[PDB]
Amino acid sequence: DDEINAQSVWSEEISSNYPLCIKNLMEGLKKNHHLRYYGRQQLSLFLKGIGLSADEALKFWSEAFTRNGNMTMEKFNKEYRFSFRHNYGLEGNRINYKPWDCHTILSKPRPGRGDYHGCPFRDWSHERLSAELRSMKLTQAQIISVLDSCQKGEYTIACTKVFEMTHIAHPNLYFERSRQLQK
Ligand code: SF4
């Protein structure tokens, strides 16, 4: 828990290593104090894969869902705690829940209104992507290249370009490669 824990996953240092899909899920969680089912699964299993423990996950999800008075702890415990415990096998299930790779993410139903799961290189408009990439200090030529990959449907190449420009396809590999470059 020394490095990855319920508090450090909200730090700029750790979160600077997240790929765009995880950044988007964390932003939706931060703003709405909730994620719908597919996003809960994508984000909770990514965090499990980076080493967020069972206890630290339950802290993280209970604090994020009850933040700013969004729901009572009693409602969280009645309507969500089981689901997050299940993702960690804490009620005894033996389903093999592994972190989702990019192909798996892309193959989930596309996000609609109110959804934050998916792959932003496919799911965001070019304008929204451009604004986000400018926030990450990319220049116009860089953004044009990333958008070229997006328009060709080469979403994991677009994501690889963003990794290279800001420093098998799998969000957890993006995180691990990025985190290693901080050490
Ligand atoms: S390419 Fe994969 S890691 Fe990158 S944003 Fe899309 S789903 Fe996430």
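By the numbers in Swiss-Prot, the shown part of chain A spans 316-482, 497-512.
Per the header: X-ray crystallography, 1.4 Å.
Every residue gets a Cβ built from N, Cα and C, even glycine.
Counting only same-chain residues at least 6 apart in sequence, those with a Cβ under 8 Å from the Cβ of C417 (mutagenesis position) are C434, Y470, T471, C474, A498, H499, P500. Annotated [4Fe-4S] cluster binding site per Swiss-Prot: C336, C417, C434, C474, in sequence order, evidence recorded as experimental evidence.
Cβ-based neighbour count (10 Å, all protein chains) for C336 (mutagenesis position) stands at 28. Quoted from Swiss-Prot, the note on the mutagenesis of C336 to S is: Mild disruption of iron-sulfur-binding. Strong disruption of iron-sulfur-binding; when associated with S-474. Strong disruption of iron-sulfur-binding, leading to destabilization of the protein and preventing its purification; when associated with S-417 or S-434.
What Swiss-Prot says about the mutagenesis result for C417 to S is this: Mild disruption of iron-sulfur-binding. Strong disruption of iron-sulfur-binding, leading to destabilization of the protein and preventing its purification; when associated with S-336. For the recorded site, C417 (mutagenesis position), the DSSP three-state label reads helix.
Listed in Swiss-Prot as a mutagenesis experiment, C434 to Y is described as follows: Temperature-sensitive. DSSP gives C434 (mutagenesis position) a coil state; it is part of no helix or strand.
Annotation of the mutagenesis experiment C434 to S in Swiss-Prot: Mild disruption of iron-sulfur-binding. Strong disruption of iron-sulfur-binding, leading to destabilization of the protein and preventing its purification; when associated with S-336. When Cβ atoms from all protein chains are considered, those within 10 Å of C434 (mutagenesis position) total 25, not counting its own.
Under mutagenesis, Swiss-Prot gives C474 to S with this note: Mild disruption of iron-sulfur-binding. Strong disruption of iron-sulfur-binding; when associated with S-336.
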Cβ packing number for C474 (mutagenesis position), 10 Å threshold: 23
Beyond the site residues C336, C417, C434, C474: chain residues whose C-beta lies within 8 Å of the centroid, for [4Fe-4S] cluster: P334, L335, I420, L421, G433, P435, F436, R437, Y470, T471, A498, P500
Through-space Cα separation in Å, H482-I497, 14-residue segment unmodelled: 20
